[PDB]
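This report refers to the structure that appears directly beneath it.
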Amino acid sequence: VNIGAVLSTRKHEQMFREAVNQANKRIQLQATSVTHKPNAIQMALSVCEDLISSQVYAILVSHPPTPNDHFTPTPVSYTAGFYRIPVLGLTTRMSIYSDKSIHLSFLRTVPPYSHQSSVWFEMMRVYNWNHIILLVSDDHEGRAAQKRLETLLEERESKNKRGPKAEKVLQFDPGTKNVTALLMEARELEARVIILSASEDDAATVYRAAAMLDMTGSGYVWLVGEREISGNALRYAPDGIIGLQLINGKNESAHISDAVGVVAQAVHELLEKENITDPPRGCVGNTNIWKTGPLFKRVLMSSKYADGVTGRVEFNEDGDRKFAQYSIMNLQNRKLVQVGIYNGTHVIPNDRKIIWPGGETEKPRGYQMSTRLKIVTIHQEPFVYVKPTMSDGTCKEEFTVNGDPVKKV
Amino acid sequence: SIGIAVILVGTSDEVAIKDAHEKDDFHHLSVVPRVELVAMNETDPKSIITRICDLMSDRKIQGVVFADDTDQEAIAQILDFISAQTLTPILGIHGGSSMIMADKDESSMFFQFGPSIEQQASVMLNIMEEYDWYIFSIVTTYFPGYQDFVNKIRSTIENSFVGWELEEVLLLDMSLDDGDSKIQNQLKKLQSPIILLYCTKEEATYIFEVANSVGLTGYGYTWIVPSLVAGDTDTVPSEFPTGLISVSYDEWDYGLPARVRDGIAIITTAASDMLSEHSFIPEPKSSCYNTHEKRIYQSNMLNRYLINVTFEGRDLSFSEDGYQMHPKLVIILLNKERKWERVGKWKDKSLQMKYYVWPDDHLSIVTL
Amino acid sequence: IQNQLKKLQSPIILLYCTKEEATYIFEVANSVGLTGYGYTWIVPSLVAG
Amino acid sequence: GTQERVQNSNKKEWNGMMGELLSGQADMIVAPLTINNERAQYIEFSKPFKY
Ligand SMILES: *[C@@H]1O[C@H](CO)[C@@H](O)[C@H](O)[C@H]1NC(C)=O
Ligand SMILES: *[C@@H]1O[C@H](CO)[C@@H](O)[C@H](O)[C@H]1NC(C)=O
Ligand SMILES: *[C@@H]1O[C@H](CO)[C@@H](O)[C@H](O)[C@H]1NC(C)=O
């Protein structure tokens, strides 16, 4: 068979070529390769011209040198999907592809950003917290993270303390500059932990604003995603913040190899299947389907390739790296205190100097309540009387039938 | 002068172009759409792209009206990607599903015809009232409108100035019922005379078959389904009992010639509105392989004009989806002849019928 | 029977039959849902002894 | 305060006092406020204080 990929590294061609050569021990599995191109149009056209014309089997692609490149997969993504050609993803983590509906053709090797927030459902199980706030953008990403947290806040059906309860989650559009109105808003709230999920630059904006509001002093917590440890924010974030790194993420070649191995296990599961229909019609017979794509995904279901560089890599029900461990970490005076203690849902017992922003060492319960209470009340006769004050500013003082001072406010 | 390219597939309505061009409002033609037609044999997305930028470079085409013909149409996304490449608008005038899907994207300007899920549901309830049906239930599995559809109809139930009834929403599992006994048992819990169904076309026949067993058949019941399990394709599998009702006037007799008419109308009118705001954008992209941001300078804010446009005595408004805000729909019925006969005409939140009726335990009473 | 034996709603059922068709109906009951969840069954010793 | 759909979309909010109870503008209502069912869905109620 012939499997191709559009991968950035030229040397990666020989890399995964050798990967084919190694997987050969478990049947022709010829290799095909192709570089990149900026305007994804030329990309998809090369897709048809070479790899679709080859008309054999599936396909791979990673992030280009473009950092965000959130669009770079899509064209070639559903290009072959037009014939239900199951394709795997490497290095892009944007969550849109998480939808099967508009992409019934797409699996991955890596969890998405919005997936990462699941872990935060646990940080209180070591820091016994119950009260939170949220700051997400206005796009889909935030909405995804939000639904995920919501369902992770599934109420444990009972029959004391019962789970953590969310508070007013807030929104904001990109590029803005007067976001402060929100924070000062939250400033009056009754908790002290925070969660922030956004792009790079926006975070730095927020950092600026918050440091101005002094909302980053003592008795405070932060737990950002990955897109904030980044330097543009590392030029703005306060110390004591906590962040986390997906391990072995930004390393292509190892993932390359794992991919080749998984598809090798797949094809060994393919070499003995029945009703083997035909790869596509060279991007010209554009009516048909290599009517194995469904079964192709279904066999990619449990392709339990037990171990690679990152170790065991098994799938979700959305064709994504389902149990990949990764590292927690701390900013400590521009320094990166690593605590690589999250092996999947396992608890995270490291050993170093956790430093919260205020410089203390206690793990403060982000709680404080005994405040004013902004009370409301409606006018209604024999329970509440409304009266205009005198020109002084207060209202006249009266006395009861006996003559007692009828308290007023 | 302007470049307004069009295209079809699988038809020869040639004069349907120049004729409708001669029927153009002199107050709206101030941009004189240089109409141009091509007929590919609906073959290759790649071919589509080739031809697209071919004509774009050929006549500085600032917009196209695509036309479709096959029922097999998941392909809007392609054109959406084109919008993601070139900043021109595109009209999915007709065809198969070529005006239905919920392809949702931000920097795009593709627009379908026909109705949404919602306005369909609304006309459904309308005709459900005008014939004094009052009890029903629902059945569906995994289609982008599921938690949409239920919420939409129930949220108009919840303002009941009239009597209604909601028995149950029957959530099912598409293409997973390994044990069909599950449905054989579950579809007993129906008791209403009216059922509404939402699905594919094949599993449709499958469930029709299981219904032939559970007893839900043309005895005294009725069935209505929103024209997106079955259309003017009129390939009725046996399992359909006569009496199916639906509403599919999306492109039934609207007139593909009149279709291209409305297309040219809305686009050139929007061009008029933009040059009226001193905002004529007569600069198309430069090249397909070279449609980069080097040429792309300002985004397509003429959407502030594309949303709503009235001409030739007809108004066409648009939501974020991109369907027409005021479609003209019709209600048809599955006769014994396995033929589709038009019955009713819905328009403007209003209905038009011809029957009063829907054909020994039925009596005729008098009073004073 | 798979359809007709749905119309049950009581917690108590009484059955009268042979011995073989007995197992047959027990089997179909394993499907319709009438099982040892919260129900009970009594039969007058002349399908089984 | 009552529970009304608005926006001509699928959402139903409360005008009225309870609105400013849920959106944070306030944090306790002291007034002649009745008891009910719906209101008891999204709020907690102290024991009554005048039957
Ligand atoms: C705008 O942002 C500044 C700081 O960036 C802030 O002081 C101000 O309150 C914001 N809003 C307005 C209306 O200036
Ligand atoms: C990436 O994978 C290569 C495999 O050749 C390995 O040598 C390296 O340690 C990994 N990590 C980095 C940061 O390169
Ligand atoms: C379309 O809506 C806008 C908003 O008011 C405005 O141009 C007008 O109401 C509509 N168009 C026409 C031609 O009336």
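The residue numbers of chain B are those assigned by Swiss-Prot, with the residues present covering 34-392, 403-411 sequentially.
The backbone N, Cα and C atoms fix where each Cβ goes, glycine too.
What Swiss-Prot lists as Zn(2+) binding site is B:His127, B:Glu284. Listed in sequence order, the residues of the same chain lying 6 or more apart from B:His127 (mutagenesis position) and placing their CB within less than 8 Å of its CB are B:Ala100, B:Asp101, B:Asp102, B:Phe146, B:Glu284, B:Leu289, B:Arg292.
Counted within 10 Å of its Cβ, the other Cβ atoms near B:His60 (mutagenesis position) come to 9, all protein chains included. Annotation of the published mutagenesis B:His60 to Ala in Swiss-Prot: Normal zinc binding; the original residue is retained in the structure shown.
Where Swiss-Prot documents B:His127 to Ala as a mutagenesis experiment, the accompanying text is: Reduced zinc binding. Secondary structure at B:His127 (mutagenesis position), as computed by DSSP, is coil.
Counting only residues at least six positions away in the same chain, the Cβ atoms of B:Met132, B:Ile133, B:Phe146, B:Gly147, B:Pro148, B:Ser260, B:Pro360, B:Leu362 sit under 8 Å from the Cβ of B:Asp283 (mutagenesis position). According to Swiss-Prot, the mutagenesis experiment B:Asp283 to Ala carries the annotation: Slightly reduced zinc binding.
In Swiss-Prot, a mutagenesis experiment is listed as B:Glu284 to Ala, annotated with the note Reduced zinc binding.
Mutagenesis annotation in Swiss-Prot: B:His311 to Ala, described as Normal zinc binding; the structure shown retains the original residue. Around the Cβ of B:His311 (mutagenesis position), the number of neighbouring Cβ atoms within 10 Å comes to 6.
With a cut-off of 8 Å between CB atoms and residues at least 6 apart in sequence, the same chain places B:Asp348, B:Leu349, B:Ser350, B:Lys380, B:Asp381 near B:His359 (mutagenesis position), listed in sequence order. Looking at Swiss-Prot, you'll find the mutagenesis B:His359 to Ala noted as follows: Normal zinc binding.
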- Rounded inter-Cα distance in Å - B:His60 (mutagenesis position), B:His311 (mutagenesis position): 17
